[PDB]
Amino acid sequence: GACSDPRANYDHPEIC
């Protein structure tokens, strides 16, 4: 996953 990471955002629908 990536929700635990600040890498996911609303800017990136590809991540969590």
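By the numbers in Swiss-Prot, the shown part of chain A spans 50-65.
Determination method: solution NMR.
Placement of Cβ uses the backbone N, Cα and C atoms for every residue, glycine included.
What Swiss-Prot records for this protein:
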MUTAGEN   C52 to S  In [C3S]Vc1.1(1-8); shows similar potency of inhibition of HVA calcium currents. Shows 95% inhibition of human alpha-7/CHRNA7, but no inhibition of human alpha-9-alpha-10/CHRNA9-CHRNA10 AChR; when associated with 58-N--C-65 DEL
MUTAGEN   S53 to A  In non-hydroxylated and non-gamma-carboxylated analog; 2.5-fold decrease in potency of inhibition of rat alpha-9-alpha-10/CHRNA9-CHRNA10 nAChR. Decrease in potency of inhibition of HVA calcium channels in rat/mouse DRG neurons
MUTAGEN   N58 to L  In non-hydroxylated and non-gamma-carboxylated analog; 1.7-fold increase in potency of inhibition of rat alpha-9-alpha-10/CHRNA9-CHRNA10 nAChR. 2-fold increase in potency of inhibition of rat alpha-3-beta-2/CHRNA3-CHRNB2 nAChR
MUTAGEN   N58 to D  In non-hydroxylated and non-gamma-carboxylated analog; no change in potency of inhibition of rat alpha-9-alpha-10/CHRNA9-CHRNA10 nAChR. No change in potency of inhibition of HVA calcium channels in rat/mouse DRG neurons
MUTAGEN   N58 to I  In non-hydroxylated and non-gamma-carboxylated analog; 1.7-fold increase in potency of inhibition of rat alpha-9-alpha-10/CHRNA9-CHRNA10 nAChR. 25-fold increase in potency of inhibition of rat alpha-3-beta-2/CHRNA3-CHRNB2 nAChR. 7-fold increase in potency of inhibition of rat alpha-7/CHRNA7 nAChR
MUTAGEN   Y59 to D  In non-hydroxylated and non-gamma-carboxylated analog; 5-fold decrease in potency of inhibition of rat alpha-9-alpha-10/CHRNA9-CHRNA10 nAChR. Decrease in potency of inhibition of HVA calcium channels in rat/mouse DRG neurons
MUTAGEN   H61 to A  In non-hydroxylated and non-gamma-carboxylated analog; 10-fold decrease in potency of inhibition of rat alpha-9-alpha-10/CHRNA9-CHRNA10 nAChR. Decrease in potency of inhibition of HVA calcium channels in rat/mouse DRG neurons
MUTAGEN   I64 to K  In non-hydroxylated and non-gamma-carboxylated analog; 2.5-fold decrease in potency of inhibition of rat alpha-9-alpha-10/CHRNA9-CHRNA10 nAChR. Decrease in potency of inhibition of HVA calcium channels in rat/mouse DRG neurons
MUTAGEN   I64 to D  In non-hydroxylated and non-gamma-carboxylated analog; complete loss of potency of inhibition of rat alpha-9-alpha-10/CHRNA9-CHRNA10 nAChR. No change in potency of inhibition of HVA calcium channels in rat/mouse DRG neurons
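Between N58 (mutagenesis position) and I64 (mutagenesis position), the C-alpha separation comes to 7 Å.
In the three-state DSSP scheme, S53 (mutagenesis position) falls into the coil class. Reported as a whole number, the C-alpha separation between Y59 (mutagenesis position) and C52 (mutagenesis position) equals 11 Å. DSSP assigns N58 (mutagenesis position) to coil in the three-state reduction, placing it in neither a helix nor a strand. Within the same chain, residues at least six positions away from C52 (mutagenesis position) with a Cβ under 8 Å of its Cβ are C65. In three-state terms derived from DSSP, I64 (mutagenesis position) belongs to neither a helical nor a strand segment and is classed as coil.
Fewest other C-beta atoms within 10 angstroms, among the mutagenesis positions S53, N58, are seen around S53. In sequence order, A51, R56, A57, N58 make up the list of same-chain residues 6 or more apart from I64 (mutagenesis position) whose Cβ falls under 8 Å from its Cβ.
With respect to Cβ neighbours within 10 Å, the mutagenesis positions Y59, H61 differ, and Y59 shows the lowest count. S53 (mutagenesis position) and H61 (mutagenesis position) have their C-alpha atoms 15 Å apart, to the nearest angstrom.
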